[PDB]
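Written out below as structure tokens is the structure these notes cover.
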Amino acid sequence: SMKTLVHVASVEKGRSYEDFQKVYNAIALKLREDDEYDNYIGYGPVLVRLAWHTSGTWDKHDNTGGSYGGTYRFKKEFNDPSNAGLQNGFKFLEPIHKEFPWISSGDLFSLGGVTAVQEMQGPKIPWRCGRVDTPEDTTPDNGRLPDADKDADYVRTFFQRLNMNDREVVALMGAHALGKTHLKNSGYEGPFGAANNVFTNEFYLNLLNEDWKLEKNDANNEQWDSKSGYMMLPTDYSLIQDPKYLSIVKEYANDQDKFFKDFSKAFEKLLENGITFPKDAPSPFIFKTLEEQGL
Ligand code: HEM
């Protein structure tokens, strides 16, 4: 591999907590307003998916990809087959960026995910500013995001590239409490769980408690379906097939607070992988929800 690239965080000129809380608020207000999307699930889940896809390209071996450069705005990454459907999240963020043109693309994509998690009643995610747009030729090639038709050994190896351990993997996957698979996007179809747009630990409870059947969907792909009408990907279900993952699933199924704390740590880490924060950078921001502000 090549010598690691160095990506030093640089605060948008003159900006501070209050500026980023205003961007958060605009995202949160649009989440509330544009609530018809995807049969009234709203844009929360796709924004969290967008944050994972734009951060999940990172390669610890050469520090390519990751959230820093905001490269999803370029054709090669925008048109990654793995990114099908994310254009809806990008379009959601367009008026936000128009109102706050000074925020970097990487800061906006990652802050979109933080805002969505918190506004869906998830844990506070501390968030740092200072990602800087990088040129088109820094865009990572397609193929760095994970396949869903795979087992636990694949999941474990894949996430080593993001410097995630077993606990971080199981915690991050809890985001599949949110939203659904869409046959036209991914070859999988159905809601993951019951609430769809409230962040809870129901991913782990459903894995353990539902009666899952391995079925074939209308795209001829196998997926796990329950009589409650939920589905899980093969990679999701692998978390109760592998004995080490299963232990952690049981822990989170039995401790909502522990899941929230571990998810918040692993999600912040995901959004910050590859970034060098200078010694005198601002501390991470913890944004108030609209509810906490009375807005
Ligand atoms: C092995 C790892 C993962 C695999 C294979 C995977 C795969 C998928 C697939 C196939 C979909 C359906 C997309 C569609 O049809 O619209 C999806 C949706 C989603 N993913 Fe994952 N994912 C993984 C990890 C993650 C992580 C780590 C996060 C966030 C921390 C995340 C957040 C989401 C969300 C919120 C959705 C719902 C999107 C929507 O409703 O539009 N995923 N994932």
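All residue numbers here begin at 1 and follow the chain in the order shown.
The deposited model was determined using X-ray crystallography, 1.7 Å.
Cβ coordinates are placed from backbone N, Cα and C, and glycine is handled just like the others.
Summarising the annotation, Swiss-Prot assigns active site, proton acceptor to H53. According to Swiss-Prot, the natural variant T54 to I (Swiss-Prot position 120) carries the following note: In allele 2. According to Swiss-Prot, the natural variant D153 to G (Swiss-Prot position 219) carries this note: In allele 2. Annotated heme b binding site per Swiss-Prot: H176, in sequence order, evidence recorded as experimental evidence.
Features recorded in Swiss-Prot, as mapped to the structure shown.
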residue : record                       : DSSP class
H53     : active site, proton acceptor : helix
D153    : variant position             : helix
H176    : heme b binding site          : helix
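Spatially close to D153 (variant position) yet at least six residues away along the chain are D242, judged by Cβ distances under 8 angstroms. Between the recorded positions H53, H176, the minimum number of other C-beta atoms within 10 Å of a residue's C-beta occurs at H53. Taking only the Cα positions, the spacing between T54 (variant position) and the residue listed as 'heme b binding site' is 17 angstrom. Comparing the residue listed as 'active site, proton acceptor' with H176 (heme b binding site), their Cα atoms are 14 Å apart once rounded.
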